[PDB]
Amino acid sequence: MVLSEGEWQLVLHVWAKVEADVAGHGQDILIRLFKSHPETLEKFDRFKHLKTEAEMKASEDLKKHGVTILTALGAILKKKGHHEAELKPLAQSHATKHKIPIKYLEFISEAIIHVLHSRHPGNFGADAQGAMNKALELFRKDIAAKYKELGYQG
Ligand code: HEM
């Protein structure tokens, strides 16, 4: 797939708002993912034990990881499709060490779109949400193609 420059602009225009508070967005997004799809929390051996949303909000580790994830995602979006080098080490650790199924990457994509919609309504209208969805589908499609080359699948 290929986004047009106008679609990338819509993605980078709402992303520049997220980057005013990376840690807060990371927290929101992971908590939304863990509430919606609690099975995903099991992949994290460091947080796995958190029982409630208050415990999650209070976990410094969870917040740090959210920052990790969003910074890596932001660097991929900024490439505007030319992200091959960034995806390699990412597809290798998620397919071989962590073992994150594409299904989960869809679940977090949904969590990202939910939070942007809540926090940025004026910059996340329908066309911008479509473009963000297209940029995350692109990301999942390229990662899934690397997963296959690396031997991971199902
Ligand atoms: C937008 C999607 C994602 C991005 C860009 C991303 C990025 C990262 C980054 C950069 C790291 C640290 C470097 C490395 O281990 O590769 C990481 C580690 C990790 N990621 Fe992902 N990730 C994403 C989605 C997920 C999802 C959906 C899950 C789980 C349901 C997950 C589980 C983890 C785990 C278990 C680790 C290691 C945590 C720890 O340090 O122990 N990732 N991810």
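Counting starts with 1 at the first residue shown.
Keep in mind that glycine also has a Cβ here, set from the backbone N, Cα and C atoms.
Under DSSP, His65 (nitrite binding site) is assigned to a helix (H, G or I) in the three-state scheme. Residue density at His65 (nitrite binding site): 17 other Cβ atoms are found within 10 A of its Cβ, drawing on all protein chains shown. According to Swiss-Prot, the feature nitrite binding site maps to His65.
Taken from Swiss-Prot, the feature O2 binding site applies to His65, supported by experimental evidence.
Counting every protein chain shown, the Cβ of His94 (heme b binding site) has 22 other Cβ atoms within 10 Å. Reduced to three states, the DSSP call for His94 (heme b binding site) is helix. Under the heading heme b binding site, Swiss-Prot lists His94, citing experimental evidence as support.
Looking at Swiss-Prot, the entry for natural variant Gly122 to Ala says: In metmyoglobin. Taking Cβ-Cβ distances under 8 Å and a sequence gap of 6 or more within the same chain, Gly122 (variant position) has no neighbours at all.
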Nearest-integer angstrom distance between the alpha carbons (Cα) of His65 (nitrite binding site) and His94 (heme b binding site): 14
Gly122 (variant position) in three-state DSSP notation: helix
